[PDB]
Amino acid sequence: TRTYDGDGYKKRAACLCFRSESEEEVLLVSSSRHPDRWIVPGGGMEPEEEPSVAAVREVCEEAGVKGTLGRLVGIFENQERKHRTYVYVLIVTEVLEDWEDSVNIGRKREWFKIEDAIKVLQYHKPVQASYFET
Ligand SMILES: O=P(O)(O)O[C@@H]1[C@@H](OP(=O)(O)O)[C@@H](OP(=O)(O)O)[C@@H](OP(=O)(O)OP(=O)(O)O)[C@H](OP(=O)(O)O)[C@H]1OP(=O)(O)O
Ligand SMILES: [Cl-]
Ligand SMILES: [Cl-]
Ligand SMILES: [F-]
Ligand SMILES: [Mg+2]
Ligand SMILES: [Mg+2]
Ligand SMILES: [Mg+2]
């Protein structure tokens, strides 16, 4: 069930999943519709779901990782697609081998240096590239 803010924007949550507290390498996942493209793992908030809870759940489902939830980086609008995403830091402490989206849709995951994550996100996901702006 998709949820919406009062202005009709779809409610989403995502994490920047870092390998360590140095926040130098981030985990991206493949697009479902276009597997040759990279995205930041995230998705729709459920009814009455706290954004931090949705972020952690979506990262588990799409990236198959768990870790220590850190700060809210910010709330990011995509005007073109009419969605609003809460973006958190997550420091990865558990990497699971057979996760929901790997089993169900063959979703891939890969570590990127921050500069390279920004580069691969720019063309199709410029708002996601902006999550790393600080
Ligand atoms: O079709 P796009 O390229 O506009 O993006 C797709 C994106 O596909 P992707 O970014 O993977 O190409 C999906 O993401 P996902 O299939 O990788 O999960 C994403 O879904 P979402 O991440 O908001 O939703 P859920 O993760 O499932 O909760 C949205 O799909 P949905 O809203 O039909 O569930 C999104 O569509 P819009 O909200 O219209 O932008
Ligand atoms: Cl790191
Ligand atoms: Cl986006
Ligand atoms: F999902
Ligand atoms: Mg999802
Ligand atoms: Mg998603
Ligand atoms: Mg979802």
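Residue numbering for chain A follows Swiss-Prot, covering 9-142 in order.
This entry, so its header tells us, was determined using X-ray crystallography, 1.5 Å.
Just so you know, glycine gets a Cβ as well, placed from its N, Cα and C.
According to Swiss-Prot, the features are:
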ACT_SITE  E69  active site, proton acceptor
BINDING   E66  Mg(2+) 3 binding site
BINDING   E66  Mg(2+) 2 binding site
DOMAIN    17-142  domain 'Nudix hydrolase'
MUTAGEN   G50 to A or V  Loss of diphosphoinositol polyphosphate phosphohydrolase activity
MUTAGEN   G51 to A  Loss of diphosphoinositol polyphosphate phosphohydrolase activity
MUTAGEN   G52 to A or V  Loss of diphosphoinositol polyphosphate phosphohydrolase activity
MUTAGEN   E70 to A  Loss of endopolyphosphatase activity
MUTAGEN   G78 to A  No effect on diphosphoinositol polyphosphate phosphohydrolase activity
MUTAGEN   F84 to Y  Induces a strong decrease in Ap6A and [PP]-InsP4 hydrolysis, while it only weakly affects PP-InsP5 hydrolysis
MUTAGEN   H91 to L  Induces a strong decrease in Ap6A and [PP]-InsP4 hydrolysis, while it only weakly affects PP-InsP5 hydrolysis
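Structure with Swiss-Prot features highlighted.
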residue : record               : Cβ contacts under 8 Å, 6 or more apart
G50     : mutagenesis position : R20, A21, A22, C23, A63, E66, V67, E70, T93, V95
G51     : mutagenesis position : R20, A21, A22, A62, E66, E69, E70
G52     : mutagenesis position : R10, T11, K18, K19, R20, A62
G78     : mutagenesis position : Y96, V97, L98, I99
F84     : mutagenesis position : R92, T93, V95, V135, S138, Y139
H91     : mutagenesis position : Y17, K18, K19, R20, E85
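Ranked by how many other Cβ atoms sit within 10 Å of their Cβ, the recorded positions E66, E69, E70 place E69 at the bottom. Only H91, of the recorded positions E69, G78, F84, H91, place a Cβ under 6 Å from an atom of ligand 1.
Among the recorded positions listed (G51, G52, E69, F84, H91), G51 have a CB atom closer than 6 Å to some atom of ligand 6, in sequence order.
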